[PDB]
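Engineer: Before we start, here is the structure in question, set down as structure tokens.
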Amino acid sequence: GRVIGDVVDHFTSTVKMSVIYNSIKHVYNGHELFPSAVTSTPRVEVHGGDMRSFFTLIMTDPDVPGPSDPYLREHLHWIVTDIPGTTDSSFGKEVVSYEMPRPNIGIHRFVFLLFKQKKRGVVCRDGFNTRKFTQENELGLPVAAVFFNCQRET
Amino acid sequence: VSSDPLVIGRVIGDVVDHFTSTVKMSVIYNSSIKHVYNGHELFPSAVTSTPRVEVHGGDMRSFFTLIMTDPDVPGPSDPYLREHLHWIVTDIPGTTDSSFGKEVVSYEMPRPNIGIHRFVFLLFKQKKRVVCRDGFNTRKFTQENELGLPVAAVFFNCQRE
């Protein structure tokens, strides 16, 4: 939360989640991954949540086209809705298809954020705003989040 | 006909169908003044300001729309995000220039990620008087707004410094 206060307001994590890429690789906060390792869609395991609970997952890059002068923030990479508590992203509905990381300038944060929905059951990727999208869809503050660093291949 | 730079550079093919130009236009930057010449390269630092597009034909009672787009994103060898839209100006009167029209999508400066990219400017004649920039498609947008085929076009090449 402390690293991503330009993207979302401070919050207290109430649910645990893991991001697994495919030879399997797990995401650890703040670690760097090469572009070639994240070309496929990952699986996001959602470890908590009550009996009839449902969650939305957003993947965004706030450092565009580079972190020193981010004048196109944010660029949206993925949106999945209606994931049941204690399951994973494959069980939800794909709203915005995954787009593989391909950072232009410098080292970018690729951030995964989870929100609790008010019930079970177009979007431009350029200039996306996480605060405004969650306000408009009544998604509240994050219940979990994790990120990795990534830069271009030489 | 052979040696049309729009055919050789594949603007006709990747972006729009074949067309025969009926109006002349000139794209002028002043970020020294730099005139845009088909297929010539400009550095990113020379194109940070909005340019002036001079519309030389038509008449004052006909209006024209201008679209600026990049079909080589994120790089020309595998352009899986094309096209990226940079600018849209509507209602430009014949014989005047882009400053006299109305801004629909604001100018975004070129900042190409991988390799060398084409930055293309196309002009259409209007019949009659939002838009996500990612995954834009010039054929579809012109069909939906009944803009017909281009009446003129020009492009420059640009890469990261």
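Numbering, chain B: per Swiss-Prot, residues 5-35, 38-135, 144-175 in sequence.
Method on record in the header is X-ray crystallography, 1.9 Å.
Every residue gets a Cβ built from N, Cα and C, even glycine.
Quick paste of what Swiss-Prot says about this protein:
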- B:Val5 to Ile: In strain: cv. 164 and cv. Snowman (VARIANT)
- B:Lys28 to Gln: In strain: cv. Snowman (VARIANT)
- B:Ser35 to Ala: In strain: cv. 164 and cv. Snowman (VARIANT)
Engineer: Where B:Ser35 (variant position) and B:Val5 (variant position) are concerned, what is their Cα separation in Å, rounded?
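Structural biologist: One finds 36 Å between the Cα atoms of these residues.
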Engineer: To the nearest Å, how far is the Cα of B:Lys28 (variant position) from the Cα of B:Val5 (variant position)?
Structural biologist: 18
Engineer: Among B:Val5, B:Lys28, B:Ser35, the variant positions in question, whose Cβ has the most other Cβ atoms within 10 Å in this structure?
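Structural biologist: By the 10 Å Cβ neighbour count, B:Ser35 comes out on top.
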